[PDB]
Amino acid sequence: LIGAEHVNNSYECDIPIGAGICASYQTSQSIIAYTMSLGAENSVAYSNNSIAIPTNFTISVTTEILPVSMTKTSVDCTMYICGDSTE
Amino acid sequence: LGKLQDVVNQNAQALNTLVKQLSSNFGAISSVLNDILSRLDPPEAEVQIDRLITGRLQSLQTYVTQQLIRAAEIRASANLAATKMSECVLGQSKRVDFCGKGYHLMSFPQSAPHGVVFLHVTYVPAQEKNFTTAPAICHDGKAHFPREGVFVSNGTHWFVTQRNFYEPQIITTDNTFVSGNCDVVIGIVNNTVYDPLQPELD
Amino acid sequence: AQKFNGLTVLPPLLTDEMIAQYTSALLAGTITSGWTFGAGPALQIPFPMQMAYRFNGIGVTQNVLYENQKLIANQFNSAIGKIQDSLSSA
Amino acid sequence: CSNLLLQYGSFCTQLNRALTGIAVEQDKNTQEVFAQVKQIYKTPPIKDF
Ligand SMILES: *[C@@H]1O[C@H](CO)[C@@H](O[C@@H]2O[C@H](CO)[C@@H](O)[C@H](O)[C@H]2NC(C)=O)[C@H](O)[C@H]1NC(C)=O
Ligand SMILES: *[C@@H]1O[C@H](CO)[C@@H](O[C@@H]2O[C@H](CO)[C@@H](O)[C@H](O)[C@H]2NC(C)=O)[C@H](O)[C@H]1NC(C)=O
Ligand SMILES: *[C@@H]1O[C@H](CO)[C@@H](O[C@@H]2O[C@H](CO)[C@@H](O)[C@H](O)[C@H]2NC(C)=O)[C@H](O)[C@H]1NC(C)=O
Ligand SMILES: *[C@@H]1O[C@H](CO)[C@@H](O)[C@H](O)[C@H]1NC(C)=O
Ligand SMILES: *[C@@H]1O[C@H](CO)[C@@H](O)[C@H](O)[C@H]1NC(C)=O
Ligand SMILES: *[C@@H]1O[C@H](CO)[C@@H](O)[C@H](O)[C@H]1NC(C)=O
């Protein structure tokens, strides 16, 4: 890769490249390449007598996109392959 | 929208590629079949005509195979969308992470051009509090287990709350059942049961 | 190899290492929180609590796990050893 | 050989686009299976389960 400097820190990437490294445009500002961050590195406190009971909720709405149909086309050889010739 | 744009753009570019295929010679000496008819005799120009036939047939076969594969994936997507309809919309689906991220309630289908969307309504917790729990309560040598909740403590006393909400209640007989003696659970705590029949018989 | 005739192999976007990291994080989530992390924020929970909840999900009352928890743990460990030994034997 | 390939450049474009679609969908298949959560949960140091 040429034209993009390499930085050792890791963020969430948007343009995939391959082999676990991406590229992005951040801070002037120039194109940089870095190893993609799999998520927020956090630890869950685990104990044999510790539980977490929620006390509030938020009604959230999730968007999904699904196609079910496409444009129906008909193709005939006689007026595609041939023009106005009998031969 | 990405899933509704690719199914149109790929089809449009396939039609455009089919149109562009007629502008190539496929190794012949002209593209339009009328030209060789006009400038060469049909007994001699038969081989160029047949070469054009083979090229057009190959292009049509490739397009037909591509359209068959696109129809196969559209059929799979339509089956998935029909199942998502019949489960998430026409009822409540117990499948986790199938009708959206969270606990699904209902979905609202909307019409889309050559597609469909579902307006899922999920149930995610927002605020949580840490608590000290125990599987059983040793009252009088009998181990009490919750029927639908879980024993929780705020530091001094103990309550029972449901899984997805914090609704503290007094430890009573109506929501607990006994089973066996006290010395079977590795971790147990000592407490008392309300027994709401005792004060009323007086 | 098979790249001498220009049949170039594109490397995957995700290597084996972060796939292993994904699996380890998912394992930690399913042993420390059960299913709360898969449908919202992760909630800390003891493992026997989750085991009794899975038992309640199949119509079995939760009072039977704590009476023979050592037996179920030994059965789980023996099953893990059995699947490891069977996979070592394609 | 390249001079006669302009008559089938459309076929070549179709093949290249098909392989590019195969590669991008193979890339996206792994994201739909392993990337279910966006937070990496660390294993606790206590192994007493
Ligand atoms: C649960 O969360 C909701 C959402 O934030 C809280 O509702 C807000 O409450 C504050 C203070 O009461 C108001 O100023 C906001 O206008 C409310 N927002 C909405 C959208 O209603 C609610 O109070 C929280 N419940 C608890 C018990 O903490
Ligand atoms: C833990 O819960 C108990 C039970 O609700 C709390 O005790 C009550 O606290 C209220 C708040 O002032 C008092 O009005 C009651 O008289 C208390 N009842 C008893 C029996 O003590 C207790 O305060 C809670 N502790 C914490 C740290 O939240
Ligand atoms: C919970 O209650 C049980 C029984 O009420 C306690 O067990 C008693 O413990 C004392 C001393 O620890 C012994 O002298 C008794 O013989 C025990 N009785 C029985 C029936 O085992 C137990 O110690 C209590 N646990 C806590 C933490 O207070
Ligand atoms: C990033 O930080 C590490 C920490 O030791 C260092 O070794 C490495 O050289 C740094 N990379 C750059 C590009 O500065
Ligand atoms: C509860 O306390 C523990 C340690 O005492 C902590 O690790 C955990 O994050 C706390 N939970 C919340 C919701 O703050
Ligand atoms: C929880 O684990 C700690 C550390 O092993 C232990 O000291 C404690 O007694 C355990 N508590 C219960 C209720 O098993």
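All chain B residue numbers match Swiss-Prot; in order, they span 945-1146.
Determination method: electron microscopy, 6.3 Å.
Heads up, the Cβ atoms here are built off N, Cα and C, so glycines get one too.
Variant annotation in Swiss-Prot: B:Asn969 to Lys, described as In strain: Omicron/BA.1, Omicron/BA.2, Omicron/BA.2.12.1, Omicron/BA.2.75, Omicron/BA.4, Omicron/BA.5, Omicron/BQ.1.1, Omicron/XBB.1.5, Omicron/EG.5.1; the structure shown retains the original residue. For the natural variant B:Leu981 to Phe, the note given in Swiss-Prot is In strain: Omicron/BA.1. Record note (Swiss-Prot), natural variant B:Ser982 to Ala: In strain: Alpha/B.1.1.7. The unchanged residue is displayed. Listed in Swiss-Prot as a natural variant, B:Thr1027 to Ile is described as follows: In strain: Gamma/P.1. Listed in Swiss-Prot is the natural variant B:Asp1118 to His, annotated as follows: In strain: Alpha/B.1.1.7.
Closeness to chain A is evaluated for the variant positions B:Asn969, B:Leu981, B:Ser982, B:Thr1027, B:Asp1118 by Cβ distance, with values under 8 Å counted; counted residues in sequence order are B:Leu981. Put simply, B:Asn969 (variant position) is 16 Å from B:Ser982 (variant position) when counted between their Cα atoms.
For B:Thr1027 (variant position), the nearest of the variant positions B:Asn969, B:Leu981, B:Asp1118 in terms of C-alpha separation is B:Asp1118. Contact annotation for chain D: of the listed variant positions (B:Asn969, B:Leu981, B:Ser982, B:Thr1027, B:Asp1118), B:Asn969 place their CB atoms under 8 A from a CB atom of that chain.
Separating the Cα atoms of B:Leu981 (variant position) and B:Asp1118 (variant position) is a whole-number distance of 96 Å. B:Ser982 (variant position) falls within a helix when secondary structure is assigned with DSSP. B:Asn969 (variant position) sits 87 Å from B:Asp1118 (variant position), taking the C-alpha atoms as the reference points.
Using a 10 Å radius centred on the Cβ of B:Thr1027 (variant position) and all shown protein chains, the other Cβ atoms total 12. Put plainly, the variant positions B:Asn969, B:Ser982 were compared by Cβ crowding within 10 Å, and the winner is B:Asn969. B:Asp1118 (variant position) is surrounded by 11 other CB atoms, counting those within 10 A of its CB over all protein chains shown.
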